[PDB]
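Peer 1: First the structure, which I've put down as structure tokens, then a few questions once you've had a look.
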There are 6 protein chains.
Amino acid sequence: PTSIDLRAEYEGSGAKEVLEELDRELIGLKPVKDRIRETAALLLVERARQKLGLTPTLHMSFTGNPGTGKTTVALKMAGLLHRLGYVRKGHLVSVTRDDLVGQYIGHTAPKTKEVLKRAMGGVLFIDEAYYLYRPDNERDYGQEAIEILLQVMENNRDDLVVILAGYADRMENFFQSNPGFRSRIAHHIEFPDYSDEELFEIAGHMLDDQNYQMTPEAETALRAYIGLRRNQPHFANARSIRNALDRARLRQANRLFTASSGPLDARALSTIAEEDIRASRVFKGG
Amino acid sequence: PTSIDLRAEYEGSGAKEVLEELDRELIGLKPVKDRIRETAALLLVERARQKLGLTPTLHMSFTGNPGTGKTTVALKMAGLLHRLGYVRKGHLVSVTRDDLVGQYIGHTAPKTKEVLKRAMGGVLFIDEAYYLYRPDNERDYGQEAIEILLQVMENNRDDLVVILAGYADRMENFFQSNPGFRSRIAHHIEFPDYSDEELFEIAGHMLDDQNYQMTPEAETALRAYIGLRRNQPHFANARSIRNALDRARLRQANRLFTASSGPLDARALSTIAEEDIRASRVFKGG
Amino acid sequence: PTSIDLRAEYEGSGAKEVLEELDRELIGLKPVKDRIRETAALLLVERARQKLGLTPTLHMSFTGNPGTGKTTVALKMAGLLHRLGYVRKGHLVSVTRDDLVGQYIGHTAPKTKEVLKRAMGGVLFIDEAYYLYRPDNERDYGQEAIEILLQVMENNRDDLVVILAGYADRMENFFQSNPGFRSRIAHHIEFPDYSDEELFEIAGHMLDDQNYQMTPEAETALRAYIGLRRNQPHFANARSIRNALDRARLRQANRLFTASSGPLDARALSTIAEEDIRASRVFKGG
Amino acid sequence: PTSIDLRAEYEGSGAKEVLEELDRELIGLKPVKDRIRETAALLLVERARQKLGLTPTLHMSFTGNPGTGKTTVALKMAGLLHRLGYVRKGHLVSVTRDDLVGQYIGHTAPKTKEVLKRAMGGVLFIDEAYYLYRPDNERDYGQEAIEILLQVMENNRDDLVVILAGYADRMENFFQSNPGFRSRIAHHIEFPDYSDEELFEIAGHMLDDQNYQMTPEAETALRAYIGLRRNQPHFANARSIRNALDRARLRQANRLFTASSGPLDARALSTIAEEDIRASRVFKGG
Amino acid sequence: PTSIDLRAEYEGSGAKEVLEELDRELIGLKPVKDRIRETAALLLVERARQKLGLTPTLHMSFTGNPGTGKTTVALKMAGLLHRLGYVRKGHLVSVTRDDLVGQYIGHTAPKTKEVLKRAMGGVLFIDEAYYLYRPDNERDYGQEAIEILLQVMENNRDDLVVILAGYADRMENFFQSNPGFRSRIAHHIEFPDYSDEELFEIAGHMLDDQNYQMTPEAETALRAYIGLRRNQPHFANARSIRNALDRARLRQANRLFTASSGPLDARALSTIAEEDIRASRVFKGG
Amino acid sequence: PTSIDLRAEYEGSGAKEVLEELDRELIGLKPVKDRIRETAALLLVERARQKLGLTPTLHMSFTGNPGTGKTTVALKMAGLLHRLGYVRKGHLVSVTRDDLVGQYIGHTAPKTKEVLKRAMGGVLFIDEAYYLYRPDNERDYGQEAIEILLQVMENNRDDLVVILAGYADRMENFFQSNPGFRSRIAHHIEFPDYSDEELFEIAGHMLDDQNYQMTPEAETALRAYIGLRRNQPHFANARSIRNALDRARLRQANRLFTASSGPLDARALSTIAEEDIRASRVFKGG
Ligand SMILES: Nc1ncnc2c1ncn2[C@@H]1O[C@H](COP(=O)(O)OP(=O)(O)O)[C@@H](O)[C@H]1O
Ligand SMILES: Nc1ncnc2c1ncn2[C@@H]1O[C@H](COP(=O)(O)OP(=O)(O)O)[C@@H](O)[C@H]1O
Ligand SMILES: Nc1ncnc2c1ncn2[C@@H]1O[C@H](COP(=O)(O)OP(=O)(O)O)[C@@H](O)[C@H]1O
Ligand SMILES: Nc1ncnc2c1ncn2[C@@H]1O[C@H](COP(=O)(O)OP(=O)(O)O)[C@@H](O)[C@H]1O
Ligand SMILES: Nc1ncnc2c1ncn2[C@@H]1O[C@H](COP(=O)(O)OP(=O)(O)O)[C@@H](O)[C@H]1O
Ligand SMILES: Nc1ncnc2c1ncn2[C@@H]1O[C@H](COP(=O)(O)OP(=O)(O)O)[C@@H](O)[C@H]1O
Ligand SMILES: O=C(COP(=O)(O)O)[C@@H](O)[C@@H](O)COP(=O)(O)O
Ligand SMILES: O=C(COP(=O)(O)O)[C@@H](O)[C@@H](O)COP(=O)(O)O
Ligand SMILES: O=C(COP(=O)(O)O)[C@@H](O)[C@@H](O)COP(=O)(O)O
Ligand SMILES: O=C(COP(=O)(O)O)[C@@H](O)[C@@H](O)COP(=O)(O)O
Ligand SMILES: O=C(COP(=O)(O)O)[C@@H](O)[C@@H](O)COP(=O)(O)O
Ligand SMILES: O=C(COP(=O)(O)O)[C@@H](O)[C@@H](O)COP(=O)(O)O
């Protein structure tokens, strides 16, 4: 070997098969998907470079709001990384701060370490990682977990990848207070969402996750709803959406229970109708 | 099975028998009772949907003032939930923050866990839950109880339902500081009551709970009392009501002891008369 | 039984015999004594009501200054309560915060619990109870004692009565910080004593407690003293009174030792004379 | 017995023999000595009253500056108290805060208790007692010592007397923060000192304690010194006196070493001469 | 021996062979290299002085930014020091604060001590040493590590050299708070890198460390980039450089993957082209 | 014996031989040396007084800047004290706060105590003692070391002398906060040095301690240097001097290494020349 065919590796790795898996398994967020397509390319090239004699550097940060594909992309990353020979067992260990820090004084270091043992050969995924740093609280022993984490991200490299994730404002603050992470994360990925279309996409995903469908009439009813809701006080984006869908679901349940034609099937029970949304006082004025 | 008769489940579950039990066992708060009627409908439908292949999501929050039916509705919920096959042993474990958090450093995690063991197959009911988060205090180890609680509400699902309850202002603040609860509570129920009529309803419920009745004359005497009391300093709503009723009870006891016609019966001993309320310095001016 | 003769219970209980015992054993504070007379009536009636099928609710708070009869009334309460079948062994366990909270981390819960064991069947009396809540101090474990106390006042009812006592300003603050006590205390009793007459009453009680009498001339000498003292800086009410009486006692002792007519009797040794008070620089101007 | 001869007890107790012992063993502070004479009288009378059927109340506070006779009066008190049958073994146990509070968490309660065991039948003397209350410091466990102390001063009475002593400003503050002491101290004794004569008395006592005498010429030299020193900045009363005497002693030593007539005797070595004081830059202007 | 030939020692030690090793193994930072050349001279002379009868004093501080040669110079120091007979086993033990301080209360002193055992006969290298002093955090036991460190730097001298390193602002602050280090460091070495040329040098070193080269066209493209970037908000110097190079690398990877002429060699894969930098929105205006 | 020949003791003790040792072993600071001469005289006399029947009082404080002879005088004191029979084994135990206070909670009292055991029969020397009082820090247990120290300085006297030393501003503050030390220190010794001449003396002592001499030309070069340096920002007195001498030493080493006439002797290697100082940018303007 002297040169390297990139497409040979791309087609030989099954990396394309994981990138396809990502398009199919994430309701269109092309922005992000392209960014992962691009990182795949770099990950490919870096590997081809390592195969011609030139340890990588892999850790990444995923920042954005709830419901932007952080977890489901992270899973695919572990895949991709296992397919490009960066990781041995391409498996994702997803953990919060409450899996790494123990209440008792000294029961944190074995806990982080053992979680790490389970992570080895794959990817550790620390959701809202910045919660490990709580000097707000006394008797929270999260600084030890940081120390052990930080030490691992520099030293014990070739057998682990770490992904910190969560809100960006909170992550960037976490790096201020705990530097040495910025230099250890090679991949900062922003997960963007909200515009009406985005809020509607969210509404749609939420309903897919619950196995409910809207009737076309109800879809337009929601689009109306959203536009109005965003001009009323204390609009909470995604929360306001969950909340509307919750109340819609409650209304749909009562609509059906009160009708009672007789037996009804999955479509009748999975469908949110125009009535269920338009009955909201959001359409009255509040 | 292909369609599902909802009324068949509603009548087969005995869910109606628990909803009747609620009307009979809660002095009219039709507002709330309708909201529970409605949630019952959704809980019904969701179940019928789970029975056609489409884990639920059950936790709820009860917000409002003291004396609005939070506990007595929660009890009925545990019933309803057991009747709709969501819960195995339909029993309510009611706990405050002082049942989950221990003084000693590490004697909290076994305590929360064991309470949880007692809760399993039924409903855990955390009154004024927001008191678990006390970063105001040092040496209070309530954050561990939150961690264990939060972990349970996501992971170990199909064998427990949690109801956080208490004042709304304090609950919404608690979610700010401890997010991840908002997404875990599927049912936000507001318990409304204060207007004179509400204060009078409260007075009425308090007296029912103690087995005392008022004479019509005394009722109007209280309505007079309330209107005056609310314009005097340090009006404490429900507390001022308990306090007036306490003093009325004391006056009624002394009225009866001092009269002493001879023997007297349950009505004489259960009745608060016009004298007992009007004797208050609230009618003098203070 | 269908009706109930109240006087039959009042005379059968020996409750009157304890109320007489109170008049005889408390230098006239008719205000309070009437309030206890009245509570007795209610306690009577409530009992007669429980005997016709209609658990009581018994805990109380005693608020006021040192030397108003809190302890000596509490003792009689335990009596009264035992005579009306509310309490099994009518005995009063009087405790401060230093009997419930231990220095060591975890040596508080057995200590509160064991004190409670000694209290069972009678009345526990927590003097200046608000001292259990010291978040001012670190390493004071008083919050656990509160938790155990609070739990007992709701759950393990029919075998214990609790009386919190002390200054009112401090008690009401204690309820702010630790709510759930207000609802558990059914009896708020205020112990009143300052106006000149009150200061003089205090002076009088203090001297009774020490077995000293004043000569009429000395009484008027004190009334003069008080009026002057209250217009001088740093007037501390009751403390200033103790302090004057202390100095009077010292002067009386030296008056007698220096005279030495020969032997002298109890009256000579128990009497504070006009000289003993008027010799004060309070009469000179300071 | 019906009356009581006071002089009989005063002469029979040997109380006079301890009061004489006080005059002889305290360089004239007649102010204080009279106050102790007076307290003796009251202590006498109270005893004669207890002997005619009318538990005492004994604890006291000694406030003032260093070098006013607090300790040497306290010793005599223990005497007096043993002679008037208030105390069984008339012995004084003198302790600071560092004898009652231990560093380790829980090694304070046995330490206070054992000190107290040694105190029993006599007088415990807590110098600068207010140092037991250090909420300024964390990991100081002085509040437990307060609790145990306070409990002893009310409950276990007839076998112990406590004397808190030290600066008055600091003592009165200590009572603010720890009330319940004011009511437990029956004897507040102020120890007054400074006027030139007092500063000179102090100088004199200091030199007696060290076995040094001044020559009459040097005495007048000091009186000159004092008057000047008090008008220069940062005058520290007693400290400035120690400091002058220290420097005088140093000068006297060098005066003698440099002279060296031959052998010299106790007078030559015990004497501070006019040279030793007048050589001070205080006489130059600084 | 009477005089000493310095060049004899310089050539006999192999000290020159380590200084050559430094030029070859550190991409030109002549500023620093001269400072190390100079220190070598002094270290030489001091040794020649010790060999004529006149314990040295060796500890040093390395201050500057990431990527200025601190570690790679420290390694050579250990060499040099071993070649001039100051150190027995010329080996460098590189440690952070997380290797010296343990979470548990008392598991720090054995940990520092054992690290020190491994350090003996060579050089201990504490990166960002100032992190040992964290009074910001409770339950961090770093002050003990300071104590043990400080004690070693004075007492147990002839068998250890310590090098504290990191940012200068943070180091000088660390000396304020922990004095006694300034007197123990005999060698303060500043590591300089920002001016455009410096930022470009940094960019260059970063790319060397990653095995990437720029085409001359791309170099000028970066110089353009830098000048623009420094006038846009939140310019973070070196971070902004890493960030640009990261994004350039990502663009280079995608440029190559998308072209796909066929096989490509190390130069094609190591080269960042003009396209990869100029594609930045920094050239659009943001 | 009746009188006492002082010169007999002075010549018999070998006290003169230690005072000579002080002149020879401290580069002229006649001010201090006279003060120690004088204290010797007093220590002599006090001893002669104790030998004629009239426990001493020995502890002292040494205040001043770094480099004024505190340690080297303290050593001689231990000598002197052993020669005048005040101390049994005339040996000096020199300790900082980091030798008395342990990190762990309770590992301070054995540590202070054992250090004290090593001190017994000689002098304990606490450098910068005021660092034992750190209420600035939590989890520093220095107050216990104070307690044990303070207790020793009063009680266990005849087998230990304590010397607190360091900056005066910081010492006097330490006495404010921890009184009872002022009365326990019988000897306050001020160590004076800064004026140009003093800075030059310091420079001179520093160079003696390192075995370097200046050429007369270089001395005047330093005097020039000092005058300029003190008018430039952040002048740090003694530190600026060390720093200049360090850089001079570095320059001298490089001057010699670069010349290389051939062999060179101790004078050439010990000498700092005019070149080595004048090459400083302090002479350029910065
Ligand atoms: N891009 C997406 N495509 C499909 N579903 C999504 C997407 N993003 C979020 N969701 C839905 O919202 C939930 C949020 O998932 P997650 O990745 O864990 O969020 P986070 O951004 O906090 O990491 C998912 O379980 C899923 O049901
Ligand atoms: N809605 C209601 N209907 C009948 N009684 C009520 C109602 N609300 C409150 N009460 C009375 O007041 C008490 C308050 O009960 P609870 O549910 O525990 O209050 P919360 O949960 O809001 O703190 C009840 O035990 C009952 O006696
Ligand atoms: N109402 C009263 N009648 C007679 N003596 C009283 C009365 N109140 C207080 N005293 C006297 O003052 C003391 C104060 O007693 P206590 O009841 O324990 O005070 P408190 O409970 O208010 O703290 C009593 O021991 C008693 O000698
Ligand atoms: N009234 C006094 N008569 C004789 N000596 C005194 C007197 N007051 C103080 N001293 C001297 O000063 C020292 C201070 O003693 P002490 O009673 O302990 O002071 P404090 O007021 O702090 O309790 C004594 O040991 C003694 O040498
Ligand atoms: N002077 C230099 N010469 C060549 N490469 C350097 C130099 N300084 C830094 N680097 C590069 O940057 C990285 C920073 O290394 P390091 O010395 O550990 O940083 P620091 O000690 O300043 O924290 C090195 O691994 C190296 O690849
Ligand atoms: N008076 C002095 N005479 C000679 N050398 C001194 C003198 N003062 C300081 N030094 C030098 O400086 C160092 C400072 O010593 P030290 O007594 O420990 O200072 P300090 O006690 O004031 O902190 C000494 O070891 C010595 O080399
Ligand atoms: O509180 C909200 C919604 O808050 P959010 O913006 O969080 O949804 C009100 O608009 C509803 O109570 C009205 O319900 P309905 O629309 O059924 O009347
Ligand atoms: O303190 C209150 C009532 O407070 P609250 O508002 O909490 O009831 C006074 O009005 C009563 O003491 C009067 O009693 P009465 O009315 O019997 O004179
Ligand atoms: O300090 C006080 C009294 O304070 P309080 O107001 O607390 O009593 C002075 O008036 C007395 O010292 C005078 O005593 P006499 O009156 O014997 O001179
Ligand atoms: O510091 C002081 C005294 O302080 P204090 O007021 O505390 O004594 C100066 O007056 C002395 O140094 C002078 O000594 P001398 O008088 O021997 O010159
Ligand atoms: O956030 C930054 C860079 O921050 P930093 O200054 O830290 O690099 C934006 O300029 C980029 O998102 C633009 O990327 P591109 O230049 O590829 O559009
Ligand atoms: O930082 C300082 C000195 O600080 P300090 O005042 O602490 O010495 C500069 O003057 C030197 O870098 C110049 O060195 P040179 O004089 O060799 O150029």
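What you see of chain E is 8-61, 65-296, where the numbers are those given in Swiss-Prot.
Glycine residues also receive a Cβ, built from the backbone N, Cα and C atoms like all the rest.
Straight from Swiss-Prot, here's the annotation block:
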type    : residues                                                               : note
BINDING : E:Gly74, E:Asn75, E:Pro76, E:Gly77, E:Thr78, E:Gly79, E:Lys80, E:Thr81 : ATP binding site
MUTAGEN : E:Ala48 to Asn                                                         : Reduces ATPase and activase activities 8-fold
MUTAGEN : E:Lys80 to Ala                                                         : Abolishes ATPase and activase activities
MUTAGEN : E:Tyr114 to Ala                                                        : Increases ATPase activity and abolishes activase activity
MUTAGEN : E:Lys123 to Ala                                                        : Increases ATPase activity and reduces activase activity 5-fold
MUTAGEN : E:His198 to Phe                                                        : Reduces ATPase and activase activities 10-fold
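I would like each feature placed in context: is it buried or exposed, what are its neighbours, and how far apart are things?
Peer 2: Around the Cβ of E:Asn75 (ATP binding site), 17 further Cβ atoms fall within 10 Å across all displayed protein chains. In the three-state DSSP reading, E:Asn75 (ATP binding site) counts as coil.
Around E:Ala48 (mutagenesis position), there are no C-beta neighbours below 8 angstroms that are at least 6 residues distant in the chain. When secondary structure is read from DSSP and collapsed to three states, E:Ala48 (mutagenesis position) falls in the helix class.
E:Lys80 (mutagenesis position): 21 other CB atoms within 10 A of its CB, across all protein chains.
Around the Cβ of E:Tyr114 (mutagenesis position), 17 further Cβ atoms fall within 10 Å across all displayed protein chains.
The Cβ of E:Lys123 (mutagenesis position) has E:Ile158 as same-chain neighbours under 8 Å, each 6 or more residues away in sequence.
The number of other Cβ atoms within 10 Å of the Cβ belonging to E:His198 (mutagenesis position), over all protein chains shown, comes to 16.
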Peer 1: Which ones, out of the recorded positions E:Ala48, E:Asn75, E:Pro76, E:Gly79, E:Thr81, E:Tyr114, lie near enough to chain F that their C-beta is under 8 angstroms from one of its C-beta atoms?
Peer 2: E:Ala48
Peer 1: Compute the centroid of the Cβ atoms of E:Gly74, E:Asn75, E:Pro76, E:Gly77, E:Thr78, E:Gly79, E:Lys80, E:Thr81, then list the same-chain residues not in that set whose Cβ lies within 8 Å of it, in sequence order, for the ATP site.
Peer 2: E:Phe201
Peer 1: Helix, strand or coil at E:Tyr114 (mutagenesis position), per DSSP?
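Peer 2: It is coil.
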Peer 1: Measure from each Cβ of the recorded positions E:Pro76, E:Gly77, E:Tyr114 to the Cβ atoms of chain A, and list in sequence order the residues where some distance is under 8 Å, or 'none'.
Peer 2: E:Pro76, E:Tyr114
Peer 1: What is the interatomic distance between the Cα atoms of E:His198 (mutagenesis position) and E:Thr78 (ATP binding site), given in whole Å?
Peer 2: 15
Peer 1: Can you tell me how far the Cα of E:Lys80 (mutagenesis position) sits from the Cα of E:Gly74 (ATP binding site), in Å?
Peer 2: 8
Peer 1: Which residues, sitting 6 or more apart from E:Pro76 (ATP binding site) on the same chain, put a CB under 8 Å from its CB?
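Peer 2: Set apart from E:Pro76 (ATP binding site) by at least 6 residues yet with Cβ under 8 Å, we have E:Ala248.
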Peer 1: Measuring Cα to Cα, how many Å separate E:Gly77 (ATP binding site) from E:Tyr114 (mutagenesis position)?
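Peer 2: E:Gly77 (ATP binding site) to E:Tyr114 (mutagenesis position), Cα-Cα distance: 34 Å.
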Peer 1: Can you count the other CB atoms that lie within 10 A of the CB of E:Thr78 (ATP binding site)?
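Peer 2: Neighbour count, Cβ to Cβ under the 10 Å cut-off: 21.
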Peer 1: What residues, ordered by sequence, lie under 8 A Cβ-to-Cβ from E:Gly79 (ATP binding site) and sit at least six positions away in the same chain?
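Peer 2: Result: E:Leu33, E:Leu36, E:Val39, E:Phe201.
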Peer 1: In Å, rounded, how far does the Cα of E:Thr78 (ATP binding site) sit from the Cα of E:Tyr114 (mutagenesis position)?
Peer 2: 35
Peer 1: Specify the secondary structure state of E:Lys123 (mutagenesis position) as given by DSSP, simplified to three classes.
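Peer 2: DSSP assigns E:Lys123 (mutagenesis position) to helix.
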Peer 1: Enter the number of other CB atoms within 10 angstroms of the CB of E:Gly77 (ATP binding site).
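Peer 2: Taking all protein chains shown, E:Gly77 (ATP binding site) has 19 Cβ neighbours within 10 Å.
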Peer 1: DSSP secondary structure for E:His198 (mutagenesis position), reduced to helix/strand/coil, please.
Peer 2: strand
Peer 1: Cα of E:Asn75 (ATP binding site) to Cα of E:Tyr114 (mutagenesis position): how many Å, rounded?
Peer 2: 32
